[PDB]
Amino acid sequence: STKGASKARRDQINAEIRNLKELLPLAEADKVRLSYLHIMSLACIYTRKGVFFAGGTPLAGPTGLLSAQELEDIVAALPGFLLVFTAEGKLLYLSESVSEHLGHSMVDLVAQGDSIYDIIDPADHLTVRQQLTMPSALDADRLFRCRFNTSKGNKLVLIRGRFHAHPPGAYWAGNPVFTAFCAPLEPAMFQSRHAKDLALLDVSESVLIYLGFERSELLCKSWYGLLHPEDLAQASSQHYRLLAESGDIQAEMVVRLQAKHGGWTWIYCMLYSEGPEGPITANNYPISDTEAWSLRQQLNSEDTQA
Amino acid sequence: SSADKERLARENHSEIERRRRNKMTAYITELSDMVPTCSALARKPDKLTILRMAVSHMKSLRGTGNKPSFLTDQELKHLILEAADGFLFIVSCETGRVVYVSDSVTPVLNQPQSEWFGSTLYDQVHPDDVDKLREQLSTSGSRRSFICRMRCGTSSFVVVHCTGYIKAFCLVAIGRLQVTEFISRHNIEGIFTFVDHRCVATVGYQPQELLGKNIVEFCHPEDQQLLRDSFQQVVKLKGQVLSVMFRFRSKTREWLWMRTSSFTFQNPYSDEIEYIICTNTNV
DNA sequence: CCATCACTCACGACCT
DNA sequence: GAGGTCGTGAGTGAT
């Protein structure tokens, strides 16, 4: 006969989460079109990020030099979405600009789930977790490839980011924060038009800053003549696969290239075959040392299952 | 029959509700172990109590006044400062002389912080990318997006896509950067096309000193014709891995014996010898 | 125009 | 007596 009291507790919960909803400092607009479980997950994300931020002071980001409207301008001028989360899977913050790169609004996405493993396709989960399994290389970068469930495939997105220090806290103990910029990869890039000799027809002009080599200087030069002698075998087997078949065959590659002034600049290349004889187009993206290490781990893992 | 599917689809419903309940309880328990006024008492107070203290934390944080919110200009800018792999450099809009500089330049390209301050920006910037730069922060506006090269560190160029708004004059802008052995490379004749930097410890040589020359010179007279003949075989051996042993010379003038194994890598389509890769081991 | 589907929402009964 | 949970109908839509 708990009809009376259980009702009171249920409605008490509903009232406090109504307070949460209207106090949730999101827009007056999308919130009326919400669900309760949705409101709960959203409020948890806000409280988490809030206690994280308030536990520190505004030290090295002096304020006043920028305006909040101009801040929205800045984030409107980014080629992707920002994401900050915990390695336990717990989300912290997502800029709404994700819409212009994912369609589904941020509020429509963090609704059904409150984790990275809720906005990511199953396939890459373990792989993601793998690159997240290592909680080391502090204040050093990490780079991984993964998909985000699209607004129904799910577009592959590159993620590059850095870990930071967890402030004194029993929860954040064993849980540092990870901030990262993410961007849809399939369209800071140099595009390569390659033929069946892995030669060089046309390159994006931007290679002039990536390699110090003007476009004309590369016209009709074997790109193999720029490969590190070690990842050579990887690139070779990938050319084998891109040649032995006939169709829209895709390829991935982690490589190192030299420079005019000397030195080394690792690159991550992707390829898709236009025609069985048509030119092979490719998109390249420059990375850092560890920003190739993590990719090598994910790549070899993707090859272990085979 | 169909009534057996009734309570079996009702079973699916019961399990959906089960997941709903445990999920709400999970959001609740995480909120508990998160907010400090509930992250301590191991006898976690009843769900209503933690809801109340959560209402407390949320509103006390949201006391600002006079997307509206959900991130501060301070907060977003702080994160992009420590995330974008970039740096902050306030400059002038009347002359250009550096106003403020961040220590976030310090580890990204290992550049000193306050060396820009004390100098102007055109000092260590390609004058060729100064031309319109000067005429971009100018007065008579628009959202800034001018591509600009930037110097690297010099103690122990890169393009930054600086977007923003000019200010009082001065210019404030930010953005993510718009970006024991040795193995070598030979031609079909034997000229160094590439050589790793480990030569300083295997032959006592910087790599450029061997790049542009043929190995056969640095081979001992008693071993020269051997090594030549050997590579002649290894070429037509279709990349089958192969080794040679010759007395590599040295600027130390010490005759050191060593072994080198080499084979050919052929672009599988062209089948033409594109380069020769030689592994070398100093003993 | 319903027809199976998930998803959200209340409610009396039910552990401890 | 408090706190919480496993369960269902009635109404509600997107597919």
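Using the numbering of Swiss-Prot, the residues shown for chain B are 82-147, 155-228, 258-273, 303-314, 335-345, 361-464, in order.
Structure method, as recorded: X-ray crystallography, 4.7 Å.
For all residues, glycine too, the Cβ spot is worked out from N, Cα and C.
If you look up Swiss-Prot, you'll see B:89-142 marked as domain 'bHLH'.
Listed in Swiss-Prot is the mutagenesis experiment B:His94 to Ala, annotated as follows: Reduces DNA binding. Neighbour density for B:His94 (mutagenesis position): within 10 A of its CB lie 11 other CB atoms from the protein chains shown. Secondary structure at B:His94 (mutagenesis position), as computed by DSSP, is helix.
For the mutagenesis of B:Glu98 to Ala, Swiss-Prot gives this note: Reduces DNA binding. The structure shown keeps the original residue. There are 10 other CB atoms within 10 A of the CB of B:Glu98 (mutagenesis position), with all protein chains counted.
Per Swiss-Prot, mutagenesis B:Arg102 to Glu is noted as: Reduces DNA binding. Decreases transcription factor activity. According to its DSSP assignment, B:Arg102 (mutagenesis position) is helical. Taking a C-beta cut-off of under 8 Å and a sequence gap of six or more, B:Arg102 (mutagenesis position) has no contacts in its own chain.
Under the heading of mutagenesis, Swiss-Prot lists B:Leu112 to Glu and annotates it as follows: Impairs heterodimer formation with EPAS1. Impairs heterodimer formation with HIF1A. Significantly destabilizes ARNT?s heterodimeric interactions with both NPAS1 and NPAS3. Compromises SIM1:ARNT heterodimer stability. Compromise NPAS4:ARNT heterodimer stability. Compromise AHR:ARNT heterodimer stability. Under the three-state DSSP scheme, B:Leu112 (mutagenesis position) falls in the helix class.
Here the residue is the original one, but Swiss-Prot notes a mutagenesis experiment at this spot, B:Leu112 to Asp: Interferes with transcription factor activity. Its own atom aside, the Cβ of B:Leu112 (mutagenesis position) has 22 Cβ atoms within 10 angstroms in the protein chains shown.
With a 10 A radius on its CB, B:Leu132 (mutagenesis position) counts 24 other CB atoms from all the protein chains. The note that Swiss-Prot attaches to the published mutagenesis B:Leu132 to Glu is: Impairs heterodimer formation with EPAS1. Impairs heterodimer formation with HIF1A. Significantly destabilizes ARNT?s heterodimeric interactions with both NPAS1 and NPAS3. Compromises SIM1:ARNT heterodimer stability. Compromise NPAS4:ARNT heterodimer stability. Compromise AHR:ARNT heterodimer stability.
Residues near B:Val136 (mutagenesis position) in space but far in sequence (CB under 8 A, at least 6 apart, same chain): none are found. Quoting Swiss-Prot on the mutagenesis of B:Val136 to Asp: Impairs heterodimer formation with EPAS1. Impairs heterodimer formation with HIF1A. Significantly destabilizes ARNT?s heterodimeric interactions with both NPAS1 and NPAS3. Compromises SIM1:ARNT heterodimer stability. Compromise NPAS4:ARNT heterodimer stability. Compromise AHR:ARNT heterodimer stability.
There are 19 other Cβ atoms within 10 Å of the Cβ belonging to B:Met139 (mutagenesis position). For B:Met139 to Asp, Swiss-Prot lists a mutagenesis experiment annotated as follows: Interferes with transcription factor activity.
For the mutagenesis result B:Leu164 to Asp, the note given in Swiss-Prot is Does not affect transcription factor activity. Every protein chain shown contributes to the tally, and the Cβ of B:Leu164 (mutagenesis position) ends up with 20 other Cβ atoms within 10 Å.
Across the unmodelled stretch of 20 residues from B:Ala314 to B:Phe335, the Cα-to-Cα distance comes to 4 Å. Contact with chain A, taken as any Cβ pair under 8 Å, is found for none of the mutagenesis positions B:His94, B:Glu98, B:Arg102. Comparing CA positions across the mutagenesis positions B:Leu112, B:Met139, B:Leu164, the one lying closest to B:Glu98 (mutagenesis position) turns out to be B:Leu112.
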